[PDB]
Amino acid sequence: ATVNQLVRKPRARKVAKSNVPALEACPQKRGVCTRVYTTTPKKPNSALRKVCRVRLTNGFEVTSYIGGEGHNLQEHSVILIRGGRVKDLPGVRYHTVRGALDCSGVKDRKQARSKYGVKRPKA
Amino acid sequence: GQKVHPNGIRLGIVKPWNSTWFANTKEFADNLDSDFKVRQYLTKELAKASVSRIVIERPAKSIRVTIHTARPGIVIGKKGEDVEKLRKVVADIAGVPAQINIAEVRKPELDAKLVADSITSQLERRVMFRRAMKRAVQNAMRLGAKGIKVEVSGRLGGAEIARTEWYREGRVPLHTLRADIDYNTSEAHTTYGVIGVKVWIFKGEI
Amino acid sequence: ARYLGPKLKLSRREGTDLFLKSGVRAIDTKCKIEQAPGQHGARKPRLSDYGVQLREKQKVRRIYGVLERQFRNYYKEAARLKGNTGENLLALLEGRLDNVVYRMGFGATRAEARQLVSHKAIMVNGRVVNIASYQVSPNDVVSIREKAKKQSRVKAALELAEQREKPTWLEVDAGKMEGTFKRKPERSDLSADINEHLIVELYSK
Amino acid sequence: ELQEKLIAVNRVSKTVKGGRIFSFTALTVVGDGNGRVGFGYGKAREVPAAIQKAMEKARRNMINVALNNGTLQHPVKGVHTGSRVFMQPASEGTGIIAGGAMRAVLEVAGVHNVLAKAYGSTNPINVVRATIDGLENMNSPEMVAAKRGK
RNA sequence: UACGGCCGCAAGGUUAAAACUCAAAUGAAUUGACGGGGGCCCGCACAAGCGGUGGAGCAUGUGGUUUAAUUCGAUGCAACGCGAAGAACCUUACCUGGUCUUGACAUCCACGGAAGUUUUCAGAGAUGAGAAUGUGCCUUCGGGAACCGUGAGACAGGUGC
RNA sequence: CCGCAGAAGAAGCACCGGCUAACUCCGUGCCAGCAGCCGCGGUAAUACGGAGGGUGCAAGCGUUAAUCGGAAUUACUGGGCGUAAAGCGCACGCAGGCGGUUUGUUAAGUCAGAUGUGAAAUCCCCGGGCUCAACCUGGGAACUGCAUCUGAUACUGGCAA
RNA sequence: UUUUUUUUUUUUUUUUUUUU
RNA sequence: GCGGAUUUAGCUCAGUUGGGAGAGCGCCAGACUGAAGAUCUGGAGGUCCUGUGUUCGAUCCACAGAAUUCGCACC
């Protein structure tokens, strides 16, 4: 009831705190794959997830999550960028709808329908 | 927060027995054993007009069975052929004769029990018995009583639902060993789980 | 695109004595109200203050067989119109082409009558207006065409409506099958048991 | 043939020394269909007992609202600490489009052409108190015609 | 709070703008936290005092030694002599080995049986291999009892918090 | 449009919490994951992720980039000053705002009118032509101001007292 | 209106579904 | 047409062209503890991306195929 302590976390369970800095135009964008990483020891033992950096002109350096299945998301590519920074990721402030170019994304996952854009199976 | 029998604690004071018999030292065990079985059989015969009081006397181990039901004329039979039958199957377990005496439930509306057998019948229709539950209590209360409280616990909704509801069509002095009060029960199912109704019928003061 | 059936499933929730199938055997004895129409929750369902208007949009949407399309495009102009919600909306669904022909008896069911009117078996003063949202205004006329005028289904209607209440708002001929609305329908005698204002208050919630 | 409805309730159950306590309350309205409206509060050890005690108090006299015919001819002030409040009649032909937070207190008498939703507060108690205590302050046609005649 | 300069002796005064970022609360009024408050008290709380527990030796359950290897849950006021009031047949933990998974116990039908007393040799116990002695009550000679069988389909259980 | 030939040739996605709206059988362990305000998952996950059925609706179904919704907020037309925010310790005078209220007079603003502008597709109403929804439309009107003048005087400002 | 008889005591996790 | 490096325990990666391997984090566990932590201890995790042949013996080699990737031959 002492509001300066109380306001931080109190009874909501979506808890609205999200930190999403930087602007300079709009959030829905194209993002160059610049330079790949898979470095950094953390608590979530993140496996095979190549989380790379993007050359966004925004006043500081930034990074993006791999946004969906399909292992090849190479360093020469340029995908779409959007919000959705799961609790799992430090530093990053976006994810990616990544089956543009040659990077493919969903392979034969019949269930994916309107969520990614796949065609029908054997009826 | 307590359930509290007015009945049983006070047998001599307006609330007579379910059984009054006498076995000595060694002879108690098979009497008592049979006192569940003849009771079992009788209630499944009677259920077409229930059984308010199910009175097992034993004048000499052999059994003066005294049965309050709303409609005697269906256990009498077409006159005498079920009175033969019952007297056979209630003596058989005991090994000794059982003198099947009837009585009529003097208007079911006023009774020590039949208020619970009306409400638990409705759960066999499987539709929304709530339309008929407060009603069937308030009807029986125009034909007798001064207060009643009624409790239903059970599976009364759908899929995973178990909850419990409480209702008061008059005041209830909860234990009073001088008053005309009755506590009682009855038990239903609805293809999901139990529906067990209980009553406290504050009929009168003394 | 207007839902097609299971047609008696609509009765098992929209309720008793609907027009959709008026005619034979099913009525009461298999639309399961008072029996238990939704068996699993049958023990203790509930309603809502909004929900109970929602089932009455549903009454109007399924008893007449019209899309969410039309419910919006009849209400569109009902803010320009001058009377009550019952005139502005519910009357029109009672007198659109596929509904008025049922009412006179050119079909036996309020789901058959739509199929008829899209099959070019009816006209409006000559117009074979299969566009069955077209609404037939008073003292001008609706007829079954020549080569469909006494055609089996019509007599299964007209010999069966004979024992029932025929309204005065409209007039027909039963032996050469043509007619009109002789006045505007009236929220008193329109005989739909509906609280005719619920379906626009449902926008205000 | 009087009409008898709830409007509002409390959860009203707190911590102490010591474990928890609880209560059962009610705010209810009653009326008589020629024009008469009223209101009453109560409490008990139990749910329907509170509703009972509350409706029993709600059954008291009921103010004959100045209706001619299906609805009423002045915005009579429902004066409270800011509710303000007033209602607005509609042209006797379209419904009771009032605030579902307080509509009860006019549907218990079947007032068919009155609108206004919950003006200055998101609380049904705020308006339902404001109304009945300012409805007693109504004037008849013959009273507004003495006020502007004799 | 500064990034032009109006003023100021320099520190600052004063405009109160803005990069960007992000999720509601300030006020009432109601708590009572176990509280060497004011105050009312009161109880071996404390008194005045009585008998003592202790150091060394003895009956003994954890820890901890590490033993070949270790069984729960015991850790202030809500726990002590565990439950165990007999942890070497013991109501079996457990270390095992010897049998099993309708099992030890108990039914509804199918074909059949009279029920038991006494030693000898094996075997750690369960169980194994023999030798003699016996034959009951109704009695429709039917159906079975006391009471023992093998063969069917259904079918058995435990302190798990 | 009129005969043959056949229901023939024409449908599906969100999904299923709770918001308008239908729920369970199961999975993987704050895995992978939607992330809009809420809500979900911390080995019993009603929508994460699979599946069974059914649902909202039907050339449609969810959802997205922005911003007002609901929500009352820059308020001549529309306002709150104990609250969010909220009469700034303090007023020397320089411009500025209100200048005491009525007679005899005046109409520039006030208000009503006559006449002009707004050819044609408005907004808002009807009548219709196509089979007709649409569409194609025609007819009926209303336009604060500004113009040029006729008046009517209660304010706004003036003039003489 | 003189009111220091010692200063400190880790996170959890309690929390009986739900529309009314 | 080039052919080279990195890929190691669930993650990160030390380092390794033949005797086939290594640390912390995270994971589970014997207890203390309702469960953990204070105090006090225990177990691993793989034949180094993998498969045919070499070879007495493979992550290694010859050799092909996968993942991270590289600039040039590409027009």
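Using the numbering of Swiss-Prot, the residues shown for chain D are 10-159, in order.
Header says: electron microscopy, 9.0 Å.
Cβ atoms are placed via backbone N, Cα and C, with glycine included.
If you check Swiss-Prot, you get these features:
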DOMAIN    D:11-74  domain 'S5 DRBM'
VARIANT   D:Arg20 to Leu  In strain: SPCR9; spectinomycin resistant. Not a ram mutation
VARIANT   D:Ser22 to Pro  In strain: SPCR13 and SPCR15; spectinomycin resistant. Not a ram mutation
VARIANT   D:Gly104 to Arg  In strain: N-660; suppresses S12 streptomycin dependence
VARIANT   D:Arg112 to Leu  In strain: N-421 and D-1023; suppresses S12 streptomycin-dependence
VARIANT   D:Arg112 to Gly  In strain: NEA-314; neamycin resistant
VARIANT   D:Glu151 to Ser  In strain: B
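Swiss-Prot feature annotations superimposed on the structure.
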residue: D:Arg20; record: variant position; DSSP class: coil
residue: D:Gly104; record: variant position; DSSP class: coil
residue: D:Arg112; record: variant position; DSSP class: coil
residue: D:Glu151; record: variant position; DSSP class: helix
Set of same-chain residues at least 6 away whose C-beta sits under 8 angstroms from D:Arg112 (variant position): D:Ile105
Test of understanding: give the count of other CB atoms lying within 10 angstroms of the CB of D:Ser22 (variant position). 10
Looking only at the domain 'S5 DRBM' (D:11-74), what are its DSSP counts of helix, strand and coil residues? 12 helix, 28 strand, 24 coil
Return only the integer: C-alpha distance in Å from D:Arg20 (variant position) to D:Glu151 (variant position). 46
Using Cβ atoms and a cut-off of under 8 Å, determine which of the variant positions D:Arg20, D:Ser22, D:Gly104, D:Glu151 neighbour chain C, and list them by sequence position, or give 'none'. D:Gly104
Whole-number Å only: compute the distance from the Cα of D:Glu151 (variant position) to the Cα of D:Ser22 (variant position). 50
Just to verify a number: CA distance, D:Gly104 (variant position) to D:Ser22 (variant position), in angstrom, no decimals. 39
Other C-beta atoms that fall within 10 angstroms of the C-beta of D:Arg20 (variant position): 8
